[PDB]
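J.: For reference, the structure I am asking about is given below.
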Amino acid sequence: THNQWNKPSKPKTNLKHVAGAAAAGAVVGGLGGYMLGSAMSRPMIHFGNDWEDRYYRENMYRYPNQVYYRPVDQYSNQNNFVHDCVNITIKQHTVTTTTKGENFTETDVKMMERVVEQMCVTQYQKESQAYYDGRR
Amino acid sequence: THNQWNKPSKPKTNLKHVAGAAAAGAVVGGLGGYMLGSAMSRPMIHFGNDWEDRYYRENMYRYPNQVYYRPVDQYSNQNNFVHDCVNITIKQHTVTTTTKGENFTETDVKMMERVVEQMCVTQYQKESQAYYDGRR
Amino acid sequence: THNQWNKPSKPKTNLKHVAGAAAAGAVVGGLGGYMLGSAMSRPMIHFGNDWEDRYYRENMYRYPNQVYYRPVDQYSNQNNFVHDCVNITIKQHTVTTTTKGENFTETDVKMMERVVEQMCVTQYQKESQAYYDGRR
């Protein structure tokens, strides 16, 4: 004989942003031949009555990851790598408040001239040769 | 004999952004021959009576990942890589408030001249030769 | 003998953005021969009574992923890569408020001249030869 009763009264339940999996990653340049990991979300969430018996689950798992990097004659040049440039700013900022004023003069002057040439990420490369043969 | 009763009273239940799987990734340049991971979202959520018995599930799992990178003659040039450039800004900003004023003069003046040449991501490359043979 | 009763009272239930799978990925340049991961969303959400017995599911799973990168004579040039450029802005901004004013003068003056040449993503490449043979 097996009995299960579930009588919750006004069970307000919220599940926001639960069990999310995300496999990602940023790669700039490099010589390849690499492996990025996987993402697994496997939660068991239970409310109420759970009854289990005489089962056999989730056995004999294997996760063999192999990276075999065997180049023979590899010639490479890697120059001027950057990931990202964020929140570069130049500003002239004024905040003026006057709750109550009489017979007053306010003047705001903002000058910008020849402020900048480059703000970020200026990349220059002239002569790159992975293999150069200039004998004699 | 088996019995399952489920009598919740006003069970307000909310599930938002649950069990999402996202496989992604950004790659700039590189020499290839790589593997990015997968995303698995596998949650079990139960609100009530759960009864299981004499079952056999989720066995004999294998996840073999091989990256085999064997180039023989590889000549490569990689120059001037960037992922992204975000939130670059130049601004002249004024905020003026006058709740109550009499016989007043306000002046806002803004001049911008020759401010910038390149705000970001300027890439220049002149001479690249993966293999160069200039004998004699 | 088996019995299952499900008599919830006013069960307000909401499922929003549940069990979404998204396989994506951005690649700029590179030498190919890669593999991007997959997305699997496989949730089990149950309200009420669940009764399982003498079952056999989800066994003998294999996920063989192989990347085999074996070029022989690979010559390549990669120059001036960028993924994206976002939120580049130049602005002159003024916010003036006068809840109650009498006999006042307000002036807003904004000039822009020669402000910028390029905002972002300026790419220049002159001479690229994967294989160059200039013997004698």
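By the numbers in Swiss-Prot, the shown part of chain C spans 94-229.
Determined via electron microscopy, 2.6 Å.
Every residue gets a Cβ built from N, Cα and C, even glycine.
One entry in Swiss-Prot concerns the mutagenesis experiment C:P101 to L. Its note says: No effect on interaction with GRB2. Where Swiss-Prot documents C:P104 to L as a mutagenesis experiment, the accompanying text is: No effect on interaction with GRB2. Quoted from Swiss-Prot, the note on natural variant C:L108 to F is: Linked to long incubation time. In Swiss-Prot, a published natural variant is listed as C:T189 to V, annotated Linked to long incubation time; requires 2 nucleotide substitutions.
Describe the structural surroundings of these features, if you would.
T.: Around C:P101 (mutagenesis position), the same-chain residues six or more apart in sequence whose CB sits under 8 Å from its CB are C:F140, C:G141, listed in sequence order.
DSSP assigns C:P104 (mutagenesis position) to coil, not to a helix or a strand.
The Cβ of C:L108 (variant position) has C:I138 as same-chain neighbours under 8 Å, each 6 or more residues away in sequence.
Under 8 Å, Cβ to Cβ, and six or more positions away along its own chain, C:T189 (variant position) finds C:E199, C:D201. Following the DSSP three-state reduction, the secondary structure of C:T189 (variant position) is strand.
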J.: Sequence gap of 6 or more, Cβ distance under 8 Å: name the residues on the same chain that satisfy this around C:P104 (mutagenesis position), in order along the sequence.
T.: C:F140
